[PDB]
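Written out below as structure tokens is the structure these notes cover.
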Amino acid sequence: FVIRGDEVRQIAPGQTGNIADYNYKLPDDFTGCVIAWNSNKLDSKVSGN
Amino acid sequence: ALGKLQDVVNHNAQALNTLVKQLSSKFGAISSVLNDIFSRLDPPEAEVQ
């Protein structure tokens, strides 16, 4: 999925926020890895994607 | 006259009071209140705390 850049820290266990509460929640004991990187040239057009 | 009986009771009461009063020491942690720890420390950190 894709989110805003300022919410990359929000994707983590023991987090609090909008997308955590109302878009996607991770478990506290989550084991694994997370990758996030600007997709401007992919999911950002000047007209707004 | 009979301090040799009284000292036993003194030692036991003193030991119990020390034991209960030890409930307030933080052991260097955030607090000695489990609810306070759970509230302030995110679950990942709260586990170790």
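Going by Swiss-Prot, the residues shown for chain B are 944-992, listed in order.
Determined by electron microscopy, 3.4 Å, according to the entry header.
Every residue, even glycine, has its Cβ placed from backbone N, Cα and C.
Packing around B:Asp950 (variant position) is summarised by its Cβ count: 10 other Cβ atoms lie within 10 angstroms of its Cβ, all protein chains included. In Swiss-Prot, a published natural variant is listed as B:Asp950 to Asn, annotated In strain: Delta/B.1.617.2, Mu/B.1.621.
Under DSSP, B:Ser982 (variant position) is assigned to a helix (H, G or I) in the three-state scheme. Quoted from Swiss-Prot, the note on natural variant B:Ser982 to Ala is: In strain: Alpha/B.1.1.7.
Counting Cβ atoms from all protein chains shown, B:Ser982 (variant position) has 11 others lying within 10 Å of its own Cβ. If you measure from the Cα atom of B:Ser982 (variant position) to that of B:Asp950 (variant position), you get 44 Å.
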